[PDB]
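Have a look at the structure below before the remarks.
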Amino acid sequence: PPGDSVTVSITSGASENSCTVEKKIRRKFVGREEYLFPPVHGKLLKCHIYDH
Amino acid sequence: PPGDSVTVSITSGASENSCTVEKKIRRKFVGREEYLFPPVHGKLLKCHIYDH
Amino acid sequence: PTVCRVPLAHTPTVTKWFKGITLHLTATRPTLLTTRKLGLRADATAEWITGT
Amino acid sequence: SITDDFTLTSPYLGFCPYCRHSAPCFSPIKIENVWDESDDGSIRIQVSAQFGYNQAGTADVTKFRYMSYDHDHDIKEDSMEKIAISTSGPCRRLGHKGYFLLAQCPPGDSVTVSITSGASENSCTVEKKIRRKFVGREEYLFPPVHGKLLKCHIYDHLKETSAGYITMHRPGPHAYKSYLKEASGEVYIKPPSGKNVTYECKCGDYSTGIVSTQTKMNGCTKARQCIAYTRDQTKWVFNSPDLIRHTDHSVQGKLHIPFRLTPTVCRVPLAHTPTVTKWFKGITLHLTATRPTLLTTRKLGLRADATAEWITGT
Amino acid sequence: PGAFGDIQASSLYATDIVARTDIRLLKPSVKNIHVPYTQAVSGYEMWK
Amino acid sequence: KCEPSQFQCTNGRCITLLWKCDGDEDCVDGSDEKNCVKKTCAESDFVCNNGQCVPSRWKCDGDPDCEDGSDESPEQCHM
Amino acid sequence: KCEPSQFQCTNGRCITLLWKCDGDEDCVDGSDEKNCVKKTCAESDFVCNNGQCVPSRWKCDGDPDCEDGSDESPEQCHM
Amino acid sequence: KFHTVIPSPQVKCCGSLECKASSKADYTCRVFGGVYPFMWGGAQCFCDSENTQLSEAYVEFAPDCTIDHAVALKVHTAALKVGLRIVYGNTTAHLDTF
Ligand SMILES: [Ca+2]
Ligand SMILES: [Ca+2]
Ligand SMILES: [Ca+2]
Ligand SMILES: [Ca+2]
């Protein structure tokens, strides 16, 4: 989700630590109409996503 | 609390899923004075609430 | 329908001069202040006042 | 004389404006004051409960004592890991002593101290504007790795420091409706087993006495016209705004306020060095800043036209 | 009230503080014990 | 009479509606308590055999408390 | 001298107060460390019978290491 | 910055309470007619309407004011003092004078 920092942590166990770096993460969208998540019905545009 | 979406989810079990719809939920106040929560001392106004 | 509880703002202090009054208002959260003359025409005003 | 022997004190029941169920109610975890004057974001919270002590009052870091809901006016103890502080997200707890907690918190609009589990899983919330703070003339989000050292004040994490004192007064009367019976048409008073309890009534005439057994009582028809409370409590209690004061409200002792404000050195960022373009009777500055930074100038003559702008961007 | 110097004292530990913060005490309304009150903002905070 | 958001006791007083059916007696004759249908009992309030809500410590203290005296019954507390 | 913000070693060099009593020898003689009363030890830092903070692996390595020689004691490490 | 202090209220069942002058800063006191207050445990007084409550509120110094505090000053005529590096021949001198 959008935020102002990125954190990686080891939740439990003996080596319980954390790390944080300043970084601006903003909501992104494709096209000319803002939205919160891909709606069910609409036209298909061209985008780029990281391959899982 | 105030937010931009409403989510119902089944936390644990075999059928662990979630659902989300876009809905603007904003903080509501009664009268002519903004407040965070009903204060201890004040006058009584007329308001409508859902019955528990 | 039921009754809620709403805050009562800090009572203002009036400074009186010739053909005019001055209000000294304090409000931690936004508050409404409306005025209207009692003559033939009513110069109604509305303002959300915050701070001193 | 400031005393540290907590065995002479006891917690009490405040009036939290916002309990767990989003309605004002009597709670053992009432927030009294919240102070935020440190430069690193930490805050000091006063709570009607007592942390870092056992039921008997002796020192014990792992346990906190609080006032039970029972009518016998009893003090209960519990393991401390049930206690958490939060404003918008979880807060990291730093220190604790007596009525006071020291926690580091993210920005938010309210301060909440809660008991997560157990029989008494309550909460308490008070409105308070907690905002991010920084030292120096350049904004940041956490202290950077490399920079110059300024002078800053932070709350001392140690619990042996002192920043003042708070008064301690005698406990007031506390009547419980459980002591009134009202069988058929007569008000009866019953002590909680082997205790001496006093009563007052105004059933036509003012009546008052001390009893330790069942009392028929005379001339009283409604339970609402009598009160009954105990007198053998002697532990002092804070000067709370939610307690009926005793007849003699004279100060009996003082308690340290831990986590005094101390001077130390913080680290602050150094902005990107500006590039100077020189022209006739004037210079042009090429500035860059990811976060707002302050740029002030002043002439060196009689007139001192002074500028002060929060440059951001490029 | 509401400006700089709303509270003054000859020194930090002096016992003769004098202030004028426009304290108003209100009539209690709720059943449980309470001391409702209202006050002007901190003049020191405003000046800061 | 008073505005409908305020309930009037059978004595000549009008109080706010939040005080009705709240477990506390506010009218001088207690008209705001024995009129609603609430029947809940807290954990510390033992429910007597007659249905009346009575504090738990009242039980088997040596004197009758309930209308039928269930508190003093040897069945409930064994001596 | 220097400003109070920086402690001065017994050599003529001033260092920031953040390096005072941090478990690290900062001054040329280590005077910045032998003045505070810190006595905590790490999980891997075994505490000798004399209170010295020493690594756990240093224990019973075949030669005396502590002042009192508790490291080589048969009680601590049975042969 | 001030820190408001609100002492524990005093209530008398069937009686009257009177304001008394105090030397504390901005000491404000009031007396209220009929209250019948409640605490955890029910009513605290037997009189139905003759209950009197007295409220106090004065102002003290905040505990953290020992560091975050301001001082007001009145400044008279300023005096000036300088240091010099007078030299002559092959000898240099340093001195301060008003
Ligand atoms: Ca009622
Ligand atoms: Ca019984
Ligand atoms: Ca060091
Ligand atoms: Ca060894």
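Per Swiss-Prot, chain G residues shown: 32-110, in order.
According to its header, the structure was obtained by electron microscopy, 3.3 Å.
Every residue gets a Cβ built from N, Cα and C, even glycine.
Per Swiss-Prot, domain 'LDL-receptor class A 2' is recorded for G:70-110, and the stated evidence type is sequence analysis. G:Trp89 to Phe or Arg appears in Swiss-Prot as a mutagenesis experiment; the accompanying note says: Complete loss of entry of Semliki virus into the cell. Quoted from Swiss-Prot, the note on the mutagenesis of G:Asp92 to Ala is: Complete loss of entry of Semliki virus into the cell. Quoted from Swiss-Prot, the note on the mutagenesis of G:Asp94 to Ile is: Complete loss of entry of Semliki virus into the cell.
Comparing local CB density within 10 A for the mutagenesis positions G:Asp92, G:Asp94, the maximum falls on G:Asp92. Cβ neighbour count for G:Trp89 (mutagenesis position): 13 (other Cβ atoms within 10 Å of its Cβ, all protein chains included). The helix, strand and coil residue counts that DSSP assigns across the domain 'LDL-receptor class A 2' (G:70-110) are 6 helix, 6 strand, 29 coil.
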